[PDB]
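Q: Right, I'll just put the structure down here and ask away after.
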Amino acid sequence: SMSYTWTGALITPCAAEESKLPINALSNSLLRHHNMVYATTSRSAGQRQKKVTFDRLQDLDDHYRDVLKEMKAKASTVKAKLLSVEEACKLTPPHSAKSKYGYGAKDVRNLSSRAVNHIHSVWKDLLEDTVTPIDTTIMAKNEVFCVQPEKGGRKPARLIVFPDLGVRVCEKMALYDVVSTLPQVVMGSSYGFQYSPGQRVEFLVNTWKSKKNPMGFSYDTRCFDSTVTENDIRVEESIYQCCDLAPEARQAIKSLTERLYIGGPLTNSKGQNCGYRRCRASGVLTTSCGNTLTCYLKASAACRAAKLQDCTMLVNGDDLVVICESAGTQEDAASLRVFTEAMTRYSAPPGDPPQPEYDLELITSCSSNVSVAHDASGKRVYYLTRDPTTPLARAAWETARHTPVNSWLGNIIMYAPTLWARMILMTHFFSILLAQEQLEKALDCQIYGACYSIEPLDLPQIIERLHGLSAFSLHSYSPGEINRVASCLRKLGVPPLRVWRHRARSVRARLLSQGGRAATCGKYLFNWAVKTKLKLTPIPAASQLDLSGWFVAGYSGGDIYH
Ligand SMILES: CCc1cc(CC[C@]2(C3CCCC3)CC(O)=C(Cc3nc4nc(C)cc(C)n4n3)C(=O)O2)cc(CC)n1
């Protein structure tokens, strides 16, 4: 069936959309080639519509059925519970889209009577009606990128499809516990969202080392959400139903599947019918879990079809990497074509075709790779990094323009051991926070799709707890990593190391001069910049720090605030 059908009504904005990075003295000090940075807007929604609209063909074989049986068996060991209306209300982000029924996210978090009474009504109706399609809104994502002259053209806006606020609270009630618990039980060590960046590195390295002649590849499904069929969504539901659930949870999950997850009508911001969806909704609670399970199922079965030798998967939504034993270069290339043939058969045809990699460092998964540096003792050590272009482009935008969720703070947290986050992101943003006297202001950021309020001054103990003390003393980064960063700096017109070190020394001295938590930021975050390194010792606040709840599950599109 077609992933979408369209009426002709436009995907509309409801406010101004800015497409060009503004000229701003603060962002210019970070990167001067502002014309390389752009944001997606509703003006390219039609381009995206064309790309995501296609007919899906799917055939299922024994390998698929076998894997599915195994998955269901593990799922049958899971017990999940309903959230109360209050517990669900409290998971709603403060800036979550307001209801069309006369209330907003503040009213939900405040447990206002209008909000809470409406949520109750929505739930009752889910129980009473398991057929009528639930309305969704479709909007164009506004996201920031750098131009890629080599790829030929710019990225069009992604589309987000989401039901009303009251429905979203109901999804939490029925499914938050399931989507939080089930993926790891079903997929075990292959479920990527259980890992911090350090733990993902450890898994990838240990997995690579476990093969005699390792080969790895990432598999890029073309528009994954669009490839998800009604069968797939019903298969997902059948896995959820393997859990030990309360009778009302079972009914709510069935109703949500029939009326929301399988498909339904699409309404623009102006209330006009834009069309109909028969694929994954990008903005529901089950998007991440659903995609992860389905990607895992198809890939696992495809591994068996291609006769890949000792294949280990790492899956995060639609993002997939496979590490296995090489059978030789020609044999590996052929195997990857069979794997791709099988994925296609299962309705996950490829974007870029997979290519075998024999150096773990060159495998990009979840837009990131393993790299090497040295700690203070000189020990060669592994850490997670990525190409810094998108992080820097977004940091420039977020410097010039106030944004709901910043990405720069999440990037500092996740990529704290990297040379680019330390050299550029920490230096830039602490300089800004100093100037504005906003070091003390908590900021919203995202980790694995979930929103968190984080205090910049707590960054030293967060980083220690997450990455270890070595994060403040890594050095001797790989030539490839250094070169990748230097290329990006030239491309974006970012200042060189000499300038960031001078900036960092000044930021550091100011921080130290202020005392308290500010001084601890100066000492630990910027120790790299000074000639005479201080001895960094364990931060007491770090040993009372529980960050495990940050790396439980993915929630991208799922409207979660922790
Ligand atoms: C693309 C810009 C660039 C960056 C770098 C990395 C420089 C830098 C990073 C910048 C941020 C965090 C650290 C700074 C920096 O000063 C060093 C040098 C260093 N720091 C140490 N610390 C200890 C304990 C022990 C040793 C031997 N070193 N050696 C580094 O390796 O990395 C190197 C180069 C090539 C010179 N170019």
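Chain A is numbered as in Swiss-Prot, which gives 2420-2981 for the residues shown.
The way this entry was determined, per its header, is X-ray crystallography, 1.9 Å.
Note: Cβ is positioned from N, Cα and C throughout, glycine not excepted.
What Swiss-Prot records for this protein is below:
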type	residues	note
DOMAIN	2633-2751	domain 'RdRp catalytic'
MUTAGEN	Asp2639 to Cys, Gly or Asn	Complete loss of RdRp activity
BINDING	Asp2639, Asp2737, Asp2738	Mg(2+) 2 binding site
MUTAGEN	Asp2644 to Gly or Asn	Complete loss of RdRp activity
MUTAGEN	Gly2702 to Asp, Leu or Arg	Complete loss of RdRp activity
MUTAGEN	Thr2705 to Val	Almost complete loss of RdRp activity
MUTAGEN	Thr2706 to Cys	Almost complete loss of RdRp activity
MUTAGEN	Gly2736 to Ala or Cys	Almost complete loss of RdRp activity
Q: Given the recorded positions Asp2639, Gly2702, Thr2705, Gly2736, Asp2737, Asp2738, return the subset with CB under 6 A from an atom of ligand 1, ordered by sequence, or none if empty.
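A: List returned for ligand 1: none.
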Q: Checking your reading of the structure: which of the mutagenesis positions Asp2639, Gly2702, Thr2705, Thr2706 lie inside a 10 Å Cα sphere centred on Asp2738 (Mg(2+) 2 binding site)?
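A: For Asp2738 (Mg(2+) 2 binding site), the mutagenesis positions whose Cα atoms are within 10 Å come to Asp2639.
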Q: Measure from the Cβ of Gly2736 (mutagenesis position) and count the other Cβ atoms within 10 Å, all protein chains considered.
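A: Neighbour count, Cβ to Cβ under the 10 Å cut-off: 24.
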Q: With helix taken as DSSP H, G or I, strand as E or B and everything else coil, how many residues of the domain 'RdRp catalytic' (2633-2751) land in each class?
A: 54 helix, 32 strand, 33 coil
Q: Applying a 10 Å Cβ distance cut-off over all chains shown, what neighbour count does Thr2706 (mutagenesis position) have?
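A: Its Cβ has 27 other Cβ atoms within 10 Å.
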Q: Just to verify a number: CA distance, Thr2705 (mutagenesis position) to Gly2736 (mutagenesis position), in angstrom, no decimals.
A: 10
Q: How many Å separate the Cα atoms of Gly2702 (mutagenesis position) and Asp2644 (mutagenesis position)?
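A: It is 11 Å, counting Cα to Cα.
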Q: Determine, to the nearest whole angstrom, how far the Cα atom of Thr2706 (mutagenesis position) is from the Cα atom of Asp2644 (mutagenesis position).
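A: Cα-Cα, rounded: 9 Å.
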Q: Counting only residues 6+ apart in the same chain, whose Cβ is under 8 Å from the Cβ of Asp2639 (mutagenesis position)?
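A: Non-local contacts for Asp2639 (mutagenesis position): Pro2769, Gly2770, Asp2771, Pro2773.
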Q: Write out the long-range same-chain contacts of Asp2737 (Mg(2+) 2 binding site), meaning residues 6 or more apart in sequence whose Cβ is under 8 Å from its Cβ.
A: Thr2640, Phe2643, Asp2644, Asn2710, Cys2714
Q: Other than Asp2639, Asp2737, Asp2738, which residues of the chain come within 8 Å of the Mg(2+) 2 site, judged by Cβ distance to the Cβ centroid of those residues?
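A: Neighbours found: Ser2637, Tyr2638, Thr2640, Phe2643, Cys2714, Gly2736, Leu2739.
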